[PDB]
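All remarks here apply to the structure that follows.
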Amino acid sequence: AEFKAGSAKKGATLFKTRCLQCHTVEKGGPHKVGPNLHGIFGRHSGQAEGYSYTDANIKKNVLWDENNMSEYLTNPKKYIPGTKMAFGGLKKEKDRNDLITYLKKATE
Ligand code: HEC
């Protein structure tokens, strides 16, 4: 994909309604169905401490950045075949840009 910085204020609303059910962003934050996302950018996949991932998410070994995250969030199951989740993706590019703008700051 091709990320363009958007609205982190809209990104925070999108995280609450589309991600927060399964994830947290705070340092030391708890894992829910999905892993806590603190430090996700600039780190390889399957490395949230204390979270047990599928072989698919571990074997992907993607170094998370703004662009591959955008591609991933479009359809996680297409990007990482074998990943297990009741999530189909964030289809609108504007949403992905807004979400990632917020996420880059929230997980820092
Ligand atoms: C529950 C229905 C979920 C929603 C909604 C979202 N995600 Fe998720 N995510 C979930 C699980 C169970 C997992 C782990 C899957 C596995 O194969 O083990 C994940 C994983 C991620 C990751 C990868 C983390 C890593 O360390 O590699 C990211 C980056 C991620 N999820 C982000 C994310 C965002 C931003 C969401 C809202 C757009 C979101 N997920 C929705 C479960 C669920």
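Residue numbers in this text run from 1 along the chain shown.
Technique stated in the header: X-ray crystallography, 2.5 Å.
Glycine is no exception: its Cβ is also placed from the backbone N, Cα and C atoms.
According to Swiss-Prot:
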BINDING   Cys19, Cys22, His23, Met85  heme c binding site
MUTAGEN   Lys77 to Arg (Swiss-Prot position 78)  Loss of methylation by CTM1
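With respect to ligand 1, the recorded positions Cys19, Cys22, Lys77, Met85 contribute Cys19, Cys22, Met85 as residues with a C-beta closer than 6 angstroms to one of its atoms, given in sequence order. Apart from the site residues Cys19, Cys22, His23, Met85, the chain places the Cβ of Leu20, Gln21, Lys32, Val33, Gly34, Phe87 no farther than 8 Å from the centroid of the site's Cβ atoms, the recorded heme c location.
Max Cα-Cα distance over the annotated heme c binders (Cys19, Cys22, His23, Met85) is 12 Å. When the CA atoms are compared, the binding-site residues lying within 10 A of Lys77 (mutagenesis position) are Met85, out of the candidates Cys19, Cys22, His23, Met85.
With respect to Cβ neighbours within 10 Å, the recorded positions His23, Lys77 differ, and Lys77 shows the lowest count.
Most Cβ neighbours within 10 Å among the binding-site residues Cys19, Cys22, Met85: this distinction goes to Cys19.
Under the three-state DSSP scheme, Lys77 (mutagenesis position) falls in the helix class. For the recorded site, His23 (heme c binding site), the DSSP three-state label reads coil.
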